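What follows is a single structure, written as structure tokens, with notes after it.
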Amino acid sequence: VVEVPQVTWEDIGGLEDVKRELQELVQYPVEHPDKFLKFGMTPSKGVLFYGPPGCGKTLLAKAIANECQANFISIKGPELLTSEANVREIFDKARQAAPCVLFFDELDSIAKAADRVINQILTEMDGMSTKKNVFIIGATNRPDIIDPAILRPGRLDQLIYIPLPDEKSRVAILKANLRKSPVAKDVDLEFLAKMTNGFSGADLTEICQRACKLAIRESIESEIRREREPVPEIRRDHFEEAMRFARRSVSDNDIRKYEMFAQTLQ
Ligand SMILES: Nc1ncnc2c1ncn2[C@@H]1O[C@H](COP(=O)(O)OP(=O)(O)O)[C@@H](O)[C@H]1O
Ligand SMILES: CN1CCN(C(=O)Nc2ccc(F)cc2)CC1
Ligand code: NA
């Protein structure tokens, strides 16, 4: 389907740095085209996101399209196999859908025939002007195997690290996932962030979803009972019971690999 996404910056915990870097990569074009002239700026066309799985690369790409009021077209890495015109077909459909954000997901799969579905991606990128109003975003969990051709100026310009949430970020991620549920006042998310170092954003959200299921099942069963003879909440005890089922999804060794990769781009 081709739509404008619902998710906004408000749904993304942490990443305040990356967020305002994305806006000026996006708001510069439009809120000052009367200095977008005066120096001859050839605007952005592509970013490559990287980092551990489940920290919000997809969220950020959707939320870029929500801020621009833009269409969102998402192709997942492996399904480009049968077969080069598939790459042409996708860019034409994202031209047709302008303004549009075209999101290449899971293309660490591609980085391993497949030789030139990369080449059929790169040339398609060079033969599409800034003026077609199509913004490209890519995401990988394997920054070690990025062919730097796709970062040559003209393609995926900016390379943005998306890290595991530190302690502050994890309070933001819990707070955001919960921004519209009724949660009891005995619930301490700052202490829950303290107890979840190394948890991904996905990891965090799962705890929330389990605490929500159990508050739901308890509400079902109780007023099943209270019919034999007032909005319910998610209490602290729904959260205690959600954590039996909770541990980090990303390994400490892998953490190190990302930390080293990013910290050597300063
Ligand atoms: N910064 C964040 N704030 C809130 N939720 C997050 C965040 N990062 C990840 N999540 C949760 O984890 C899920 C998966 O995130 P996603 O953006 O698909 O990760 P990635 O693209 O890095 O693999 C999201 O639907 C969201 O609920
Ligand atoms: C299928 N496996 C998966 C893990 N893996 C790897 O290399 N991970 C990695 C993590 C972080 C980083 F920065 C680089 C690599 C080997 C192949
Ligand atoms: Na990922």
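Throughout, chain A uses Swiss-Prot numbering, with the displayed residues spanning 468-549, 555-584, 596-712, 727-763 in order.
Just so you know, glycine gets a Cβ as well, placed from its N, Cα and C.
Copied from Swiss-Prot, the annotated features are:
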- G521, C522, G523, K524, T525, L526: ATP 2 binding site (BINDING)
- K524 to Q: Impairs ERAD degradation of HMGCR; when associated with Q-251 (MUTAGEN)
- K524 to A: Impairs catalytic activity of RNF19A toward SOD1 mutant. Does not inhibit interaction with RHBDD1; when associated with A-251 (MUTAGEN)
- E578 to Q: Does not inhibit interaction with RHBDD1. Increased interaction with CAV1 and UBXN6. Impaired autophagic function. Defect in ubiquitin-dependent protein degradation by the proteasome; when associated with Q-305. Increases interaction with ZFAND1 in an arsenite-dependent manner (MUTAGEN)
Cα-Cα distance linking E578 (mutagenesis position) and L526 (ATP 2 binding site), given in Å to the nearest integer: 14
Between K524 (mutagenesis position) and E578 (mutagenesis position), the C-alpha gap once rounded to whole angstrom: 11
Inter-residue Cα distance where the pair is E578 (mutagenesis position) and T525 (ATP 2 binding site), in Å: 10
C522 (ATP 2 binding site) CB neighbourhood, other CB atoms within 10 A: 29
Chain-internal residues, separated by at least six, CB under 8 A from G523 (ATP 2 binding site): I479, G480, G481, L482, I645, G684
Anchor-to-anchor distance, in angstrom and between Cα atoms, for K584 and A596 with 11 residues unmodelled between: 11
